[PDB]
Amino acid sequence: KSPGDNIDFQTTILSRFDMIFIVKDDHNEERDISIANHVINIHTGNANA
Amino acid sequence: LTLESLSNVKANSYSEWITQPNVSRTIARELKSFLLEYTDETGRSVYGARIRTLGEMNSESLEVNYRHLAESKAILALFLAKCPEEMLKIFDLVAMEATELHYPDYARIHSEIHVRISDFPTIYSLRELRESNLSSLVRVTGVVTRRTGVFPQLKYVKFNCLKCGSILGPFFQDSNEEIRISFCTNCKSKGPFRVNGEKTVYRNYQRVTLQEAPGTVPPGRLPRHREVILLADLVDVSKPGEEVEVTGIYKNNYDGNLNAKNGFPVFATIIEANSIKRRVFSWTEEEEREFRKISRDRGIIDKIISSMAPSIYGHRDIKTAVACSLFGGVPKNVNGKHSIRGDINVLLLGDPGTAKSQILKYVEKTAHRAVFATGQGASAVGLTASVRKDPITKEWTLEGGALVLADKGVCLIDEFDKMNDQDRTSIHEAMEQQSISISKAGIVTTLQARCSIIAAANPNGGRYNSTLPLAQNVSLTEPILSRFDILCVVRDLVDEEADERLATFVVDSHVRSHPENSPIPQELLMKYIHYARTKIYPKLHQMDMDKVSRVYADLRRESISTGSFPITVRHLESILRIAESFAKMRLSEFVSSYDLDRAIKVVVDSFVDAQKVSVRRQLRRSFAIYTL
Ligand SMILES: Nc1ncnc2c1ncn2[C@@H]1O[C@H](COP(=O)(O)OP(=O)(O)OP(O)(O)=S)[C@@H](O)[C@H]1O
Ligand SMILES: [Mg+2]
Ligand SMILES: [Zn+2]
């Protein structure tokens, strides 16, 4: 689908913004292992230190 | 005079008889003898122990049983029943002297001891108070509707004279009528005297409306209501909505020029409360040891699962979600910059007749700060913050709503589907920011709404359709559906054995309830939940990170392959939060591996059962290792 086909509004608001960011789910093991470890260190307290 | 001389009366009325100084001093002496010499033939003086207890607790309330006085001096009990006001004043003085017999410095601390008569025999409903009960002691039951704030009423009234500035002596304010002084005794003038509040002493005052309890009212009749005045020590005792029993003097409220609308010389009636009796999440030193003893059992958690809603049968995963929501995780804020929510939000989506409302009522009974609200209903606390002006009081008040009111607690929203737009927005903000921002009537602020939410909903069309996924069965949109940690879909599929056991359970519940006819006890369980919520705060350590990260990728790649709605990071956070909630039921300071496995089971079961049946068949076989 087009980027204006996924928005639930007109395409003029997209031109109205200064910087748009299309944020992805990369859907692979090498990234979500790192994300899972980051969140576990957040919950543990290592990331605070 | 003697007791037999007290039996005979000479004055026209009982009140004039007690008003005489000789009868008053005789009654004072007899009450002193009764208070100092009453024993229950067991060698102990209960009233001396009561005086010692009230002295050591620094309290102005003395509980005197009516049957003790009736057995001791029946004529004084009859005098108290007929003319309670001045005899209570006499026994106030007597009890004060009895207290000063033990503690000689108690007068400067209090200078007032209130005697509370308990176990009055005659029982009256509010619908049977009549002409004969005026200026007499009545014991009436009922439900408190609403109560006023605590106001200062003048007790020891002190004046000053405008002519000379001299400050006059203190005078006792009778509760019946206003007192006034006409002389100065310094400049000998009848000039305008003014009450100065800095040297005037006050008592507390409350006004409480009591209605007849709706269970006891005759069929066609409306519940009668009376108004009860609570004095200094009895203020803020009975909260509205509870059945209470008040003993007090039934008397007339005096008003100017009577009532012009009636055209008849009609007075209103009040009850000046003598005693209040109620017809608590405090753990003692033995209670915490009992909690530690019951926590060290290996199968404690399952017992809590078996303790959730005994009247509800067979919904074990729903009860597990209830236990997780009641105990809850721990909130956290790493470096102040990043906040992780620490309470489990449970959505019970079910067909009619799956007893979701009874589960909500059970949680309302069990939880500490539980607030019940609904979308379609009217006579309930709203979910939206507001600034409301009373039409009569003309006072602007800030209502935080059910979400702010359930802070550090649980909010139970029945009928989550037919909510309106403002309540949906309130729920969305209360789950995103855990706060509610108001800009109304010049008030711009934010209110903390750190509340767990246990919501109940009906699917679209009255049935869950397993062919369609969850989002198409519920009117709730994707962001509000994603905020729930446990997502219990319950459906009443036809199973013969399950139907037989359910029907047996319900019919047995009816036949136990007829008027002619291993679970933890509820009282222990409620304090256990409060204790585990308020003192445990579990924590997970670093060497378990290799398995949660493993199983996270294991669910994510399978969710990609199967093609359902994706597993995000929030499912991992829900795992880690449900683990911390399960660890609280063990009263454990750390998170164990079986704890994490049970949380993973809960999250996997909650994610699988909300799917299309094609997704269900693959996901059940792929995640068989984690469901076990
Ligand atoms: N599993 C069950 N165990 C015991 N009683 C049950 C069970 N399921 C239904 N009931 C009874 O059936 C009735 C259903 O009442 P509700 O709790 O109001 O049902 P509901 O789940 O709230 O569905 P609604 O009202 O359409 S939202 C009550 O009398 C329950 O006691
Ligand atoms: Mg219901
Ligand atoms: Zn004067």
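The residue numbers of chain B are those assigned by Swiss-Prot, with the residues present covering 181-459, 473-710, 756-866 sequentially.
Looking at the header, which is where the method is noted, we find electron microscopy, 2.9 Å.
Even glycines carry a Cβ here, placed using N, Cα and C.
The following features are taken from Swiss-Prot:
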type    : residues                                                                       : note
MUTAGEN : B:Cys364 to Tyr, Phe, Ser or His                                               : Loss of activity
MUTAGEN : B:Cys367 to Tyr, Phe, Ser or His                                               : Loss of activity
VARIANT : B:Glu392 to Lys                                                                : In allele MCM2-1
DOMAIN  : B:493-700                                                                      : domain 'MCM'
BINDING : B:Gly543, B:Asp544, B:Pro545, B:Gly546, B:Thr547, B:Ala548, B:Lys549, B:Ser550 : ATP binding site
MUTAGEN : B:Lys549 to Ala                                                                : Reduces MCM2-7 complex helicase activity. Abolishes MCM2-7 complex helicase activity; when associated with MCM5 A-422. Reduces MCM2-7 complex helicase activity; when associated with MCM3 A-415
MUTAGEN : B:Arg676 to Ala                                                                : Loss of MCM2-7 complex helicase activity
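Scoring each of the mutagenesis positions (B:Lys549, B:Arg676) by how many neighbouring Cβ atoms lie within 10 Å, the top position goes to B:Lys549. Closest by Cα distance to B:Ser550 (ATP binding site), from the recorded positions B:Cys367, B:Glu392, B:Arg676, is B:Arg676. Mapped onto three states, the DSSP output places B:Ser550 (ATP binding site) in helix. For ligand 2, the nearby recorded positions are B:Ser550; that is, of B:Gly543, B:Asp544, B:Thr547, B:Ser550, B:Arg676, these have a C-beta under 6 Å from one of its atoms. Look at B:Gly543 (ATP binding site): DSSP puts it in a strand.
Listed in chain order, the residues near the ATP site other than B:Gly543, B:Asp544, B:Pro545, B:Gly546, B:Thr547, B:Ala548, B:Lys549, B:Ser550 are B:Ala649, B:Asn651, B:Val683, B:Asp685, each with its Cβ within 8 Å of the site Cβ centroid. Counting every protein chain shown, 19 other Cβ atoms lie within 10 Å of the Cβ of B:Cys364 (mutagenesis position). Across the recorded positions listed here (B:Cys367, B:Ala548), the residue whose Cβ sits among the most other Cβ atoms within 10 Å is B:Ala548. Highest local Cβ density among the recorded positions B:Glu392, B:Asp544 belongs to B:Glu392, counted as other Cβ atoms within 10 Å over all protein chains shown. Of all the binding-site residues given, namely B:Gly543, B:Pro545, B:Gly546, the one with the smallest number of surrounding CB atoms inside 10 A is B:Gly546. Cβ neighbours within 10 Å of B:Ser550 (ATP binding site), excluding its own Cβ and spanning all shown chains: 14.
For B:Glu392 (variant position), the nearest of the binding-site residues B:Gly543, B:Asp544, B:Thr547 in terms of C-alpha separation is B:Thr547. For B:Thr547 (ATP binding site), the same-chain residues 6+ apart in sequence whose C-beta sits under 8 angstroms from its C-beta are B:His508, B:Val683, B:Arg684, B:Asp685. Checked against B:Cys367 (mutagenesis position) by C-alpha proximity, the recorded positions B:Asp544, B:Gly546, B:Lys549 yield B:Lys549 as the nearest. The recorded positions listed here (B:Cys364, B:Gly543, B:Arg676) include B:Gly543 as those with a Cα within 10 A of the Cα of B:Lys549 (mutagenesis position).
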